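Have a look at the structure below, then the notes.
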Amino acid sequence: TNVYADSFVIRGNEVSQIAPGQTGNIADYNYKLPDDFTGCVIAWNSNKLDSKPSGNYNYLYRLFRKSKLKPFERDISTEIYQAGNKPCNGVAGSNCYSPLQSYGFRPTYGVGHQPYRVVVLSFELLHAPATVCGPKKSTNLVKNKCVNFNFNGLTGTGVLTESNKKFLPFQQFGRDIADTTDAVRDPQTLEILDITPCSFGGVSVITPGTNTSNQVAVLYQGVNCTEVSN
Amino acid sequence: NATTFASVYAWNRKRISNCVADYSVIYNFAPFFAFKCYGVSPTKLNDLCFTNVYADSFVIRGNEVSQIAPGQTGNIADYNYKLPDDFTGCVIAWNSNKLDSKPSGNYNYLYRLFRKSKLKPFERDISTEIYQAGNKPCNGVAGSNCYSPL
Amino acid sequence: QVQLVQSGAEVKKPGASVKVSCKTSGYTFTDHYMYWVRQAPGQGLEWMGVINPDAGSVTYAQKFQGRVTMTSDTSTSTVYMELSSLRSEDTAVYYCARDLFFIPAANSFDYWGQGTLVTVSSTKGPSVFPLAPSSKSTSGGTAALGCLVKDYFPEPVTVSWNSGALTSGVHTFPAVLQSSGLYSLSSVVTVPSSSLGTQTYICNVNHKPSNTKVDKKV
Amino acid sequence: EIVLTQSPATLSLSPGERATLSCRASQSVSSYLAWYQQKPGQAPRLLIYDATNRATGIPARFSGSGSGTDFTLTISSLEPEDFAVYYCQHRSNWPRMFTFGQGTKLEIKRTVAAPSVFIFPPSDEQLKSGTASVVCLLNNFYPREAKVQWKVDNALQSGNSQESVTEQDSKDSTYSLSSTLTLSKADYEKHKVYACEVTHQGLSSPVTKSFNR
Amino acid sequence: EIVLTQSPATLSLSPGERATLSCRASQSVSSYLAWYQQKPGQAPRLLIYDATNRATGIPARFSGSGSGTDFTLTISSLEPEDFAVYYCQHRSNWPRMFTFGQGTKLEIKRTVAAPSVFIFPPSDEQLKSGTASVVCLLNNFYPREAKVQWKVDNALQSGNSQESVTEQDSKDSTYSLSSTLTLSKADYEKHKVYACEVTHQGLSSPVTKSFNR
């Protein structure tokens, strides 16, 4: 019905911390996935885009929190965290700490401390109206082999081969004088496959006479010995 | 001239054969309200000696009588009784409100609503498999969305 | 503070549709799911069903499955529920419940509303009748006086004695649905036998839907 | 569907002791279960969710546990504000099929009080007190398990009697029961003796109150 | 065809004053209109024809006028023999489709009398036949606004009762109404009418005549 795409950059050693049923320092006080996450953990390395030879004050990790975060909780507040018996109404004291800290991603750091971009696709499985259109069917084209074809509604059986029919740039059906629906243009691509009959003919049984013998031979009129003894 | 009649999903077909049937006494049994002889004619049923005379009986609603026709679709025409396109016979129907209607309602006549497919001509199914209307497996218990087909 | 306000009372007729709203407050109506649960008198919670505040991606229950429409609205942050073709078994108190999780997941119900007593029948006015005990009904030195109200469908009646001055020993029985489709209950009070004839006892019956007030002297 | 069934359905205990109400299922719902609490006259509140952790705004006396297909609530100490009805609900992941059970009522343990049986004859000047509504009063009783019998001229009557039971009073922890036998004026004037038989656990013998018209 | 519609449909005035009853149309019927007068118990008489001139055998008090699509009758002085129902009819030339309206009743203006409320229980002779009819009487009232409510043991029975209203009496200019609730003997034995609610303009409060069967 609706997939929620949530993108965020994390450290290089916490790629597996964001998983169903995992107690991590960036998985409990931050974006948490529940035990019923029906999505994916698609992620990749970004040591080329998010890397910069500087202090890297772009990202943080939000460790200092008063309580555990609910799943899919986005806390935008910047209040001063209080550990205990030390209220800080002004600036953060010795016991009070800021809920943000620079995430230094140095380019010389190896695997484990590199910037990784992780995006989880929250697949909602609520019984509701699905896609406005519906699953598009798609099958690879087979060439020289009789296949029943239904392209954009041009239903018919035949061998779909490669054609030198440079179609004027706007047509699709392609018929003949005897009104046979020959060449058809690929609905998807701009290829033109001319159709042919599905190798039909006539069976003729040569018999020298039942009085003489019983060995007979069959003649398939109009067959190149490819569509099915000497 | 019977009193006990099954529902529409049941037929109780009695094969009348091996005996010389006369179609002239059926007009004196009870006043009928519908006489649809497809393929045959009511006037010439006497001289015609057919091989097998199948006789089924079932109770149906008044608004559902028009669905009993060769090559007809409907709720009681595709899931309860499918007549073939080459049907050669008569259709006898008559109202029985004076015998099958009690003041508190009679719930002894059952009809099948909808299946995964349509019934073929001349088929009878008495299976009571509870229908599954949804995506959740129903373990043979009538619940919220697991409705009985009858 | 998050407080889900719902509607009040709502009477209907067989084969209709009732529109009940439950406005949200305190929290941003974009992140938390909501559920609509039914509580029948004497029974328990029956049907689930979630409505998305963002879009029309909702999920009705399995018992109804087609006769209930739960819409969404981000303008005034208020949900709607329109059950169609109400029968004699749909009369109950509908509630609106939130969730402790966000949009994707859903664990349980945390924040509930206040309820909406929906009933399906014809309404009328009450009729009060005095309940006088016999001379041989005085056992243990005590006597009971009561008043039997009848023929009223809605039951918000609070039968008070002496305009609320008499509260000790007062027992108000729940309303019972009679065969004619109208509720009726009795309210009795236990008084000593020495007070019989000396103190005047008047039962105050007030029915707000019909605006009927009848004071019956016992 | 998962038929959540509760075996006791009536947990009669005393305030101060510990309680254990069970709500079992069939499918593995070890991590998929919620516990509610519905008090009479308001909306059900969340008691324990996820069946393993504590909810918000819940006192420390409520402690839930269980795993597999057998769960139970372990209350530390019962309080007067704790006597209510509790339910159970599992959370199916793919299909939205949140179902409930039947509910377990928490009673207060006291002594077995005898029901005060009272009968009221239909008053005059108002026809038989609302079409022959004979009221038989049953007040001050603890174990609600008594059936009311109506005898008209030594003949047992059934089907025309309606019973109304109040909730448990917070003062004496007793109940009230009123039986209403609905009849007609002709049936009232055709008979003479009307008796109300009360059989209760606190009564050593059935108490029958009758009056002559 | 031309839907002749009359807006007032009830012209309550006093004998001696002037009256103006309107009967409009759509098509140009300035010279195509007729006026009748139907007294209760006889045949309608011709009052004014052609809508401009006077008819034969008509007193000088009847004066008609009007042109275009708005017509009205101008009575000089009302008389006791003038209180009746008047109609209007146009004369189409080519399609002979002479249509009429609805009629306007001419009342007598007097004081607002209070309806005398009486109720009659069914006799035993009728109860022996298996039927029970409770008649509630409403006599002597000036405006005809006496709706009757039947609540058999406080249960609305709208539809099961038949009302009969007499014509305006020439002696006191009052009306009479009889409400008869037809029920079966079994219903009269099991239930009780007990109520005949009368709500009229002349009554400050709805008078509900109650009795015991």
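Going by Swiss-Prot, the residues shown for chain A are 393-620, 640-641, listed in order.
From the backbone N, Cα and C atoms, a Cβ is placed for every residue, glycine too.
Record note (Swiss-Prot), mutagenesis A:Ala475 to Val: Increased resistance to neutralizing antibodies. The unchanged residue is displayed. Its own atom aside, the Cβ of A:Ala475 (mutagenesis position) has 11 Cβ atoms within 10 angstroms in the protein chains shown.
Here the residue is the original one, but Swiss-Prot notes a mutagenesis experiment at this spot, A:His519 to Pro: Increased resistance to human covalescent sera neutralization. Taking the Cβ of A:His519 (mutagenesis position) as centre and 10 Å as the limit, one finds 20 other Cβ atoms among all the protein chains shown.
All protein chains considered, the CB of A:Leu452 (variant position) has 12 other CB atoms within 10 Å. For the natural variant A:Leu452 to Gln, Swiss-Prot gives this note: In strain: Omicron/BA.2.12.1. The structure shown keeps the original residue.
One entry in Swiss-Prot concerns the natural variant A:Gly496 to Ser. Its note says: In strain: Omicron/BA.1. Within the same chain, residues at least six positions away from A:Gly496 (variant position) with a Cβ under 8 Å of its Cβ are A:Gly447, A:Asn448.
One natural variant named in Swiss-Prot is A:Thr547 to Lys, and its note says In strain: Omicron/BA.1. Note on A:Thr547 (variant position): other Cβ atoms within 10 Å of its Cβ, all shown chains, come to 10.
When other Cβ atoms within 10 Å of the Cβ of A:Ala570 (variant position) are tallied across all protein chains shown, the result is 6. Here Swiss-Prot notes a natural variant, A:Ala570 to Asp, with the remark: In strain: Alpha/B.1.1.7.
According to Swiss-Prot, the natural variant A:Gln613 to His carries the following note: In strain: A23.1. The DSSP secondary structure for A:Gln613 (variant position) is strand. A:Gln613 (variant position) has a Cβ environment of 9 other Cβ atoms inside 10 Å.
Listed recorded positions: A:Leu452, A:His519, A:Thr547, A:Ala570, A:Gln613. Those with a CB under 8 Å from a CB in chain D, in sequence order: A:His519.
Under 8 angstroms separates the C-beta of A:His519 from a C-beta of chain C, among the recorded positions A:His519, A:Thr547, A:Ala570.
DSSP assigns A:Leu452 (variant position) to coil in the three-state reduction, outside any helix or strand. Checking each of the variant positions A:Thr547, A:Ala570, A:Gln613 against A:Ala475 (mutagenesis position) by C-alpha distance, the shortest gap belongs to A:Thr547. Here A:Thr547 (variant position) is compared against the recorded positions A:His519, A:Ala570, A:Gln613, and the shortest C-alpha distance is to A:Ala570. Those recorded positions from the list A:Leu452, A:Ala475, A:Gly496, A:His519, A:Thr547, A:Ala570 that have a Cβ under 8 Å from chain B Cβ atoms: A:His519. Between the alpha carbons (Cα) of A:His519 (mutagenesis position) and A:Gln613 (variant position) lies a span of roughly 58 Å. Cα separation, A:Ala570 (variant position) to A:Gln613 (variant position), rounded: 23 Å. A:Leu452 (variant position) is 79 Å away from A:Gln613 (variant position) when you measure Cα to Cα.
Secondary structure from DSSP puts A:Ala475 (mutagenesis position) in coil.
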